[PDB]
Amino acid sequence: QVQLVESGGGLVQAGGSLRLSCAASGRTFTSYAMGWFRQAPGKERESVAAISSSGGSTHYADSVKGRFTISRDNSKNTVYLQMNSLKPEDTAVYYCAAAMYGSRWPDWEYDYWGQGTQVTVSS
Amino acid sequence: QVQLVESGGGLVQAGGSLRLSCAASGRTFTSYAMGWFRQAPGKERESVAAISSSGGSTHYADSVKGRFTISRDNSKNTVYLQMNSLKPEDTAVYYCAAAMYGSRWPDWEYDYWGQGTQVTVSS
Amino acid sequence: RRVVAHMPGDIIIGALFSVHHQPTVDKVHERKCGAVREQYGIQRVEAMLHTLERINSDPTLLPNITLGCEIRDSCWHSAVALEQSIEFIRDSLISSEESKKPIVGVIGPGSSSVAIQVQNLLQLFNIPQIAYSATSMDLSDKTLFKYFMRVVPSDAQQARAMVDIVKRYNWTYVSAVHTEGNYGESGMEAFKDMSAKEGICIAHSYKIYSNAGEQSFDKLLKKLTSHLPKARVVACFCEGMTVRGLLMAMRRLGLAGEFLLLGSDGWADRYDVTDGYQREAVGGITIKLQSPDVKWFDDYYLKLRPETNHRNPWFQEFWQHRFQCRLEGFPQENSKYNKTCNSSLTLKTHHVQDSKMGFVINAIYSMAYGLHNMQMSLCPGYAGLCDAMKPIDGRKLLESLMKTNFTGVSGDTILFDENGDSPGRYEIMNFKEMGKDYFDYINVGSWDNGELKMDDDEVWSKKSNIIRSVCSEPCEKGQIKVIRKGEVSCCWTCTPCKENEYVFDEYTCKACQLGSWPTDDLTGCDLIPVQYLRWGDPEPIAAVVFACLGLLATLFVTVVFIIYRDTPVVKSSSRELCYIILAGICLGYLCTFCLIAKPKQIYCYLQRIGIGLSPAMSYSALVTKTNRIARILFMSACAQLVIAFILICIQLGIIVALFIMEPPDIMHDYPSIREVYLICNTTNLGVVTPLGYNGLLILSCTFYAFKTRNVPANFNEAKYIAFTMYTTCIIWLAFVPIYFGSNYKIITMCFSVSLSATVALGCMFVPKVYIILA
Amino acid sequence: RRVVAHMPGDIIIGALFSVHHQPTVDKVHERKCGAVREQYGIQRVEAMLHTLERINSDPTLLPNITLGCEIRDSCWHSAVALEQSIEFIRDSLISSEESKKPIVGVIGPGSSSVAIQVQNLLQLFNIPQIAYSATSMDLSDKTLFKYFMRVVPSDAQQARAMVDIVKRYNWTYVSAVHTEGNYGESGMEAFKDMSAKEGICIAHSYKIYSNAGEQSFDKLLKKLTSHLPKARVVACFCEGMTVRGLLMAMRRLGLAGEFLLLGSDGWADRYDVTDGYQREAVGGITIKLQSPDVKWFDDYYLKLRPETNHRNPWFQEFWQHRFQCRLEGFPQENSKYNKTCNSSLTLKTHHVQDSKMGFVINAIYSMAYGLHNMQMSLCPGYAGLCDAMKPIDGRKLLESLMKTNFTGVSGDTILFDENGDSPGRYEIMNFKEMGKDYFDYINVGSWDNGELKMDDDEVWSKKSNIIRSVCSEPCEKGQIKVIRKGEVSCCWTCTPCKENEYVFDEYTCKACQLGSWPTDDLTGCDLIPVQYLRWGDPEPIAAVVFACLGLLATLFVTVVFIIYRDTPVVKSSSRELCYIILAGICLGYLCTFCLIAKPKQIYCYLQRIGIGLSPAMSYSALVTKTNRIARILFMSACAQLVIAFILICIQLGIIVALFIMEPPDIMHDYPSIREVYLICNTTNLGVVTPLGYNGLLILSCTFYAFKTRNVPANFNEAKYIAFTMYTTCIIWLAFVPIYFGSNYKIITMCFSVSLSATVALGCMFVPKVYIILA
Ligand SMILES: N[C@@H](Cn1oc(=O)[nH]c1=O)C(=O)O
Ligand SMILES: N[C@@H](Cn1oc(=O)[nH]c1=O)C(=O)O
């Protein structure tokens, strides 16, 4: 198995910007589609975004469509999520997942998890 | 590295007999001379007995000479110490050690230790 | 790090399948592979996965034991497969004995060059390998390739099949191409070795790489067509891609239908080497391994969908490649395409079954039965996996697999000999145009232990096949010998031996001996008939009638003389001299006979003796008479008899010496090669010496006759004697050159002798007959 | 699991050394090894350990980098070394990349069969291997053995050295033994190939295993001695143990000093193959690689004690083996011995340095320099180990080691070519007995680029070496040809060609043409001297003096006759007839001359003309006189002149035809092969016809003489004429058979002619002289 490590999250004033970095161990990262998920206390898990293994195709949730950007770089073995406007709903813990035998979105059969990162948004 | 495991010791009436078994992991046991040592609370470590790697030569301490026996069997990867007429001095923890680059006895340059076994002798 | 397709279980079996194509030229160093393969790739992957699942579900096989798998790409390349085998070793060995479970064995690869090095790597660690397509014959050396097994026969039988095909249709001048590697090369050496014995030539061998550039095949066509139009057949041990390149270059250069091309199992029944270029390849004859279709895989494979497949990493990419789209939300979207796939596209559109799937499934079953037999014959105490079997031993597995005996999915019992080579059969397919714009491979013949059962009527559809590629036509038509230029023995030039030479050797004639004419068909020599003028020539008839007239006159004259011995004319003349003259004339006229007949040992000798004796036995009496008449102007009868007998004895001795020097014999004269004559053996001296003796006698005769010319005595006998002597001298002088001026010497001599006798007869016999009568 | 000798460090280098002997026969399956090795084992181990410690201590080498090691036993066996190399792969492959540090390279092994297989295993994983003793020539194929390097030259030069040695001492019929393996076999093939061209034979090759039983060497000796005593040298590419077995079996069977044996570097300078059997091997000649001693190892090694060595697991066992004791309290006591070692035993007793230690240390230094050069030429930014160098790459290391340029411990620069083969030199040692019970190997020759600089005086100590191993001695001594039996061309049989044949081919003579005699040394032929008569023989002298007497008498008589033409006797006789007789006698006596001289083109023709004309020119006058006297009982002088001239012309025409038929010529008569004579062309008919003419003339003369015998006329001339005619007829009749009965024909004719003339001279000339005088 390959491990996932998260970085870049934290507490910032509302309306700001941030970059979240997800890095995978091993050397088989170029053949794994990567998904961004969210989880807030007191509610069930929710989807955020997804990027295909080969790149060039991005999937954004309707509730966050039009303001968040995602990109990948296989050379340094990482995926970057540029997060903007710091919406109040962003105060949650964010998970990074890897799937390869997926189906039509948002059904991707994720099997590799990560520790995520807690992001708090002020008022 | 290989591990040493001890068995057979315990509490018995004074003047009895016992068998202590020392077993080594790995498969290089046939080229390791084996030493029996003792350690009692409130005093420094003392030597008990020794057996050569190839067998056929036994070394007994003067204080315990003439009543304790030692043998080896490489097929089951073990060494047996038969302790006859258990003396009150046996109230101690017995250690099993392995040495291969030794010198003239009792200078053998031991490098592999064991957990030993606590043997208590009644009055 | 490449991807793998794994399936968990108690036991692990590896496999090498070429899911992608070969790395292109100049990109080998990067070890990057090309397009996805549909029939040599994923089909085999799913076959292995389903086969292992099915045999796991079987209770009678490996009870309480589950069988897993690990499939890896090899890209039809050497280095990539070596790396994957090193990964197999790494999964085994250190990380497994002390990662995943150790790898028991591999199944593959399918090429005769990659399998060799994979066996080299896998024979140090004792891991058996069962190939299914590596049909080379260098892998049957159990001393050097010890852990290798096959479910297919070697290619020492494909070479025999191709030789039989090329010999059955009277082909003699063939080209030769083969792709570089340990499959084309050894097969082509075997083809050459077994074609030399059968008297089939090779125009020029060649060699090319499958991944060679576009401009490396144009040169190959140019060097192949330099021999045109003598060789219309090209024998190939090439792989499918080499044949595809040849077809593409033929279309580009414009050689549609220029020459038929014969191929191996490399492009036996493959639609992926003639699609888009099916017009150039019509006519080719391809040998194929005999494998019936399997319905298990067909039923299982067609229901596969990309969104319900969680075992094949190379499936979605294959889906966008096959259907030319881009799945919207799939992880491997591959948005380089357009026109996204619908939810109605299925795999049963344009489905083509792989031609070697039975062999794959049989290899898997063979490994499983080897494991099961060794399990039940090494650990009988338990039904499953026991401590005596942990870990599994490679040598025991090899010696358990070398005795396999079971029935394959096709229904045929599978057992291979000590060399690890299962038996096999062959078909001979032909590519042709069934309809308009419709082309297909059709079965024509077969092959099994040399029983080539083909269809001469089905191929070429008539008695006019392709122009037989032969350098020299059957030119030695019975009157021409064969000469070679010395550079090549395949085709020759023709030289007609002379009319006197008949055919003895296939390459050269020999002349008939003297006296023998070559026969009509020049197969031998025959004795020339002998020509001799037996009876029919008119000149012998005239000579015979003249001799008969003279003989009748002589008999009448001698009868008249013998009627009355005493007469005035008889009293005046001497009976001895006239009797001698008559005897000489009779002897000469007899010598005229026995010479015109067929020559023999005695007849010709008697004639030669007589023609010399008659003038000698005749002139003696007349020369004695002339000597007596000269002396007038052992006495009387005694003197005449003595002189006559002395002359006769001298002539007889001369003739005796004459034929003592040259004994009589018969010979065949050879005036020319065309004609042969029959003659008697004679020497010029044997003719000259009697001629000289008669010349001396004639000189004496004419001298004595000119001496006593005045005397009118003996009823004016001097005038008659002188005229006879002059006539005889004249005819002798005229007849001397006749004998050496023509080939009719016999007739001329006979006529001269007859008329010389007749002159004397008319001179002497008539007057005395008149004196007797009136 | 066997033991290993390890030394920690940043980098790890492996090594394969044969500490124990080869597993004995029938024990290979158990993979159990034999006795401990003193010079091919532990010495190498300590050399490597100390060398790595010393190079670690060096500041100019690998700064801030420490070098470790891992030494493993190989037991001189293929399988054990394969297992140890698999352990090497296990250590670096799995655990190191993601146990201990990865293994950079190996150093060894020292045999040409084990090294091949270890290289086959180690060339897939890219681990370089630097051998130090595997001097085979099959390991120089960089296409197949790519990761292999050497510090010693190949054995294609040992074969040349052995061929030069065997050729220099005139050996021609040699035996052949070689131990089975890739070292003996290839070297022996090279020796055969390069010995065939030099005209050196091979009696019979052989092959044996080193570990073969005690009864497999007796058979080898029996088959080697079956050729005795023709081949007394045995050429060996055997290893040391094969030579040891041969020596042991020679001692057992009793062949001490039977035949010299020539050997390779396998038993070059090794005291462990002749100890205990040094009496059988005296005389052998062994080639050795040129390596001077090293003092570093000698200084370090001799201070080692078993109780102060904590790096060598195989040391105490070696101590009890060498000194034959049992250490009391040591862990490896090995109480199977007795007589425990004291505290005074040291290693400097009977110390013998290993013969290939410089090569070992040079191999270690070469690997270290390769690492250092690649380090400073790949990571110039840091002095030590950097992330760009982690992990180390095999291909870069190989391409950095293929350019080594440095000076070894012996002081010689070490650089090997693209084939990985450092240059080397050779010595030629000889084993012999220096003193009584003292034997040693002594240096005799050398070898470097074919400059074989040996000592002919040092070996054999005299001009009488061993009996040369030759089958046929130089028998073709200039008068004998050479014939072969066809089985072998090495030795032959001798056949003396006939005395009439000279030597032309080495194998066969040839006879000369007629008229030439072979020379003294039979190198050719010379024209046989011609023998003729030069007037020196007594018989020609007698003939000449008789002819001179007759000639003087004839001149005296003719002068007396010509002094006065008119005389009563001269008036009665005719001057013409006596002049003709005198001319005939003079012509005959002249014909006696010019015939005894040397024959020439015209001399013999003139002599023949004279001897044929003189009797003819003489008898004419006498026959005319006899005819005239018979007629008595163109008239008178005119008639006599006409008759004489007619007879002379007839004789001249007959002689003209005679030499027209046979033109004159000179020739060399060949009565025998020994002698040749000189003769003129003399046809038998040209001699016979004058004899017939003279016989007819003599018959006429004697008939006429017998006719007129009564007449006493002409002063009783009839008696003289009749007596002369009778004498001439008698002498001619007696002299006709004389010519056909001996080889003195010339003398016979001369004497006959002279006396025939003399008889007539005495008959006729003297009476006329008397009549003139008194
Ligand atoms: N038997 C062939 C295998 N093979 O090669 C191809 O090109 N197709 C195919 O099946 C070989 O040994 O090379
Ligand atoms: N160069 C030899 C090495 N060798 O073999 C022996 O027996 N001694 C020894 O040094 C070989 O290649 O076999």
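All chain C residue numbers match Swiss-Prot; in order, they span 25-122, 139-673, 687-827.
Determined by electron microscopy, 3.3 Å, according to the entry header.
Just so you know, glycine gets a Cβ as well, placed from its N, Cα and C.
According to Swiss-Prot, the features are:
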type: BINDING; residues: C:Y64, C:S152, C:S173, C:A174, C:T175, C:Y223, C:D305, C:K396; note: L-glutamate binding site
type: MUTAGEN; residues: C:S613 to A or K; note: Increased constitutive signaling activity
type: MUTAGEN; residues: C:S614 to D; note: Decreased constitutive signaling activity
type: MUTAGEN; residues: C:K665 to A; note: Increased constitutive signaling activity
type: MUTAGEN; residues: C:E770 to A; note: Increased constitutive signaling activity
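Overlay of Swiss-Prot annotations on the structure.
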residue	record	DSSP (3 states)
C:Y64	L-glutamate binding site	helix
C:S152	L-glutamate binding site	coil
C:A174	L-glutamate binding site	coil
C:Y223	L-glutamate binding site	coil
C:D305	L-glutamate binding site	helix
C:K396	L-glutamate binding site	coil
C:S613	mutagenesis position	coil
C:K665	mutagenesis position	helix
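Two residues, C:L673 and C:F687, bracket 13 residues absent from the model, and the distance between their Cα atoms is 20 angstrom. Proximity to ligand 1 at the level of Cβ atoms, with a cut-off under 6 angstroms, picks out C:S152, C:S173, C:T175, C:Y223 from the recorded positions C:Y64, C:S152, C:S173, C:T175, C:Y223, C:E770.
In terms of C-alpha distance, the listed mutagenesis positions C:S613, C:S614, C:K665, C:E770 place C:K665 closest to C:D305 (L-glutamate binding site). Straight-line distance between the Cα atoms of C:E122 and C:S139 is 10 Å, even though 16 residues between them have no modelled coordinates. Taking the Cβ of C:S152 (L-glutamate binding site) as centre and 10 Å as the limit, one finds 24 other Cβ atoms among all the protein chains shown. Burial estimate for the recorded positions (C:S173, C:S614): highest at C:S173, by number of other CB atoms within 10 Å. The most crowded of the recorded positions listed here (C:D305, C:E770) is C:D305, judged by how many other CB atoms sit within 10 Å of its own CB. Same-chain residues that are not part of C:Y64, C:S152, C:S173, C:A174, C:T175, C:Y223, C:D305, C:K396 yet have a Cβ within 8 Å of the Cβ center of the L-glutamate site turn out to be C:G150, C:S151, C:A171, C:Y172, C:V192, C:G306. According to DSSP, C:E770 (mutagenesis position) is assigned to a helical segment. For C:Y223 (L-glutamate binding site), the nearest neighbour among the listed mutagenesis positions (C:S613, C:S614, C:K665, C:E770), judged by C-alpha distance, is C:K665.
Fewest other C-beta atoms within 10 Å: among the recorded positions C:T175, C:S613, that description fits C:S613. Across the fold, the C-alpha of C:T175 (L-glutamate binding site) and the C-alpha of C:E770 (mutagenesis position) stand 124 Å from each other.
Proximity of C:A174 (L-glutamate binding site) to non-local residues of its own chain (separation of 6 or more, Cβ distance below 8 Å) is seen for C:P149, C:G150, C:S151, C:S152, C:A155, C:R190, C:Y223, given in sequence order. Cα distances from C:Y64 (L-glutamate binding site) to the mutagenesis positions C:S613, C:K665, C:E770 are smallest for C:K665.
The binding-site residues examined here are C:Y64, C:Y223; by Cβ neighbour count within 10 Å, the least packed of them is C:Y64. Between the CA atoms of C:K396 (L-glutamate binding site) and C:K665 (mutagenesis position) there is a gap of 127 Å. Whole-number maximum of the Cα to Cα distances across the L-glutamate-binding residues C:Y64, C:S152, C:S173, C:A174, C:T175, C:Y223, C:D305, C:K396: 18 angstrom. Its own atom aside, the Cβ of C:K665 (mutagenesis position) has 24 Cβ atoms within 10 angstroms in the protein chains shown.
C:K665 (mutagenesis position) has its Cα within 10 Å of the Cα of these recorded positions: C:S614, taken from C:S173, C:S614, C:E770. Checking each of the recorded positions C:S173, C:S613, C:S614 against C:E770 (mutagenesis position) by C-alpha distance, the shortest gap belongs to C:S613. In this structure the alpha carbons, written CA, of C:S614 (mutagenesis position) and C:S173 (L-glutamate binding site) are 127 Å apart.
For the pair C:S613 (mutagenesis position) and C:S173 (L-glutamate binding site), the C-alpha distance works out to 129 angstrom. If you draw a 10 Å sphere around the CB of C:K396 (L-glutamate binding site), it holds 21 other CB atoms from the protein chains shown.
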